[PDB]
Protein chains: 2
Amino acid sequence: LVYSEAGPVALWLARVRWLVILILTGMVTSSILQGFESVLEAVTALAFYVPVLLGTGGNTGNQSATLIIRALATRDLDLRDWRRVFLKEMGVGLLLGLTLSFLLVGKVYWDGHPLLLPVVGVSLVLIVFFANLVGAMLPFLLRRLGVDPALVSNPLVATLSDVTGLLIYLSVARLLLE
Amino acid sequence: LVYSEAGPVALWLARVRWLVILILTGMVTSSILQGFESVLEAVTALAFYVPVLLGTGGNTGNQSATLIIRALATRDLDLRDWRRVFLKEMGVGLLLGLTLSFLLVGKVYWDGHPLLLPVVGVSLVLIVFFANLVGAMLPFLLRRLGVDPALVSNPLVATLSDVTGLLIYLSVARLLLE
Ligand SMILES: [Ca+2]
Ligand SMILES: [Ca+2]
């Protein structure tokens, strides 16, 4: 695993296995949007907010994941502490969600899509809330599984949050639009 | 910040600023999609592959960056070696891009959208290629900027890959689908 020693194909071999697993998971995302593609054609403006909504969720989780990983390493927390972290993180995620939601809803207003105003705002609270919890619990899960959290955590929270983020957004959109 | 000692309001305060900065950059993605909303209405089928494409790009960059951060941290590489890393990583990205593209094109076929097969296939090669180089060069730039790459590299690449990723995909979409 010496990069300077390593070669282009050699670098390819180690990395490819990992990325291929993520893309297969990423493929599930495309299938999700198909049921809600009916809804998507009705109001095109849904497509715009998808990357930022998922992106924000991704940031929220990784932040939480990083904090928990650090504390776990320095024994601030022990694997037993995860339930307490859960109850705590709900409050933190909630506050973050409403705060970040106020930011994004304001943009939707500027953009000029009123119907999207309720859809995006509620979702982001929900996106941030769930993504946060996934973020904190992932290191506890990984440590219990005997895997170093650092290497695997970051792409995992990103991909899980992207998927979870889509379902909430689309379902909320469907309910409010049908 | 000691996590266990901290409280829900306290945890909220530190976290928000970084997330708020990130969401503002994340907002740029929606605005991008607006110009290409012209393109989007033409084919509803574009919206599906957007999250996986941005998601795949995000993993690729963070993967490469992590290797670079590690190698630079353990003095495998010197700031001077960035040219050599560039030529090497571009080769890696081409192969990775080509491999993952082949996978996704198969999915697009399963989904049943033939016209989208070339646009998504070509774009994903391009996304992975750039994301790989961006990933490797980011630690070199930040280290040169005199700030430790590790903490900041990850969210940066994530938002950058989303924006760059959108432009590549949509512009390619514009060209091939008029
Ligand atoms: Ca992302
Ligand atoms: Ca349409």
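Residue numbering in chain B adheres to Swiss-Prot, whereby the residues present occupy positions 271-448 in order.
So how was this one determined? The header says X-ray crystallography, 3.2 Å.
Every residue gets a Cβ built from N, Cα and C, even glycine.
Counting only residues at least six positions away in the same chain, no Cβ atom sits under 8 Å from the Cβ of B:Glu311 (mutagenesis position). Feature annotation from Swiss-Prot assigns Mn(2+) 1 binding site to B:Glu275, B:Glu311; the stated evidence is experimental evidence.
Annotation comment: Swiss-Prot describes B:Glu275, B:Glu311 as Ca(2+) binding site.
DSSP assigns B:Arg285 (mutagenesis position) to a helix. Around the Cβ of B:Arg285 (mutagenesis position), 22 further Cβ atoms fall within 10 Å across all displayed protein chains. Here the residue is the original one, but Swiss-Prot notes a mutagenesis experiment at this spot, B:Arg285 to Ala: Abolishes Mg(2+)-transport activity.
According to Swiss-Prot, the mutagenesis experiment B:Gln304 to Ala carries the following note: Does not affect Mg(2+) transport, but increases permeability for Mn(2+); when associated with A-307 and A-383. For B:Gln304 (mutagenesis position), no same-chain residue 6+ apart in sequence has a C-beta under 8 angstroms from its C-beta.
Taken residue by residue with DSSP, B:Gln304 (mutagenesis position) is part of a helix. Positions annotated as Mn(2+) 2 binding site by Swiss-Prot, on the basis of experimental evidence: B:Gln304, B:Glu307, B:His383.
A helical conformation is recorded for B:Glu311 (mutagenesis position) in the three-state DSSP classification. Quoting Swiss-Prot on the mutagenesis of B:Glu311 to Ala: Does not affect Mg(2+) transport, but increases permeability for Mn(2+) and Ca(2+).
The Cβ of B:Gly325 (mutagenesis position) lies under 8 Å from the Cβ of no residue that is in the same chain and 6 or more residues away along the sequence. The mutagenesis experiment B:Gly325 to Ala is recorded by Swiss-Prot, whose note states: Loss of channel activity.
A coil conformation is recorded for B:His383 (mutagenesis position) in the three-state DSSP classification, outside any helix or strand. Summarising the environment of B:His383 (mutagenesis position), the number of other Cβ atoms within 10 Å of its Cβ, over all protein chains shown, is 20. Quoting Swiss-Prot on the mutagenesis of B:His383 to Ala: Does not affect Mg(2+) transport, but increases permeability for Mn(2+); when associated with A-304 and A-307.
For B:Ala428, B:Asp432, the entry in Swiss-Prot reads Mg(2+) 7 binding site, with the evidence type experimental evidence. All protein chains shown were included, and the count of other CB atoms within 10 Å of the CB of B:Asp432 (Mg(2+) 7 binding site) stands at 27.
The note that Swiss-Prot attaches to the published mutagenesis B:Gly435 to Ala is: Loss of channel activity. A 10 Å cutoff on Cβ-Cβ distances gives B:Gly435 (mutagenesis position) a total of 28 other Cβ atoms nearby, all chains included.
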From recorded positions B:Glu275, B:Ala428, B:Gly435, the one whose Cα lies nearest B:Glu307 (Mn(2+) 2 binding site): B:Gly435
Count of other CB atoms lying within 10 Å of the CB belonging to B:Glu275 (Mn(2+) 1 binding site): 8
Spatial separation of B:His383 (mutagenesis position) from B:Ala428 (Mg(2+) 7 binding site) - C-alpha basis, Å: 28
Rounded Cα separation (Å) that holds between B:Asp432 (Mg(2+) 7 binding site) and B:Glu275 (Mn(2+) 1 binding site): 35
Residue among recorded positions B:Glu275, B:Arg285, B:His383 with Cα closest to the Cα of B:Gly435 (mutagenesis position): B:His383
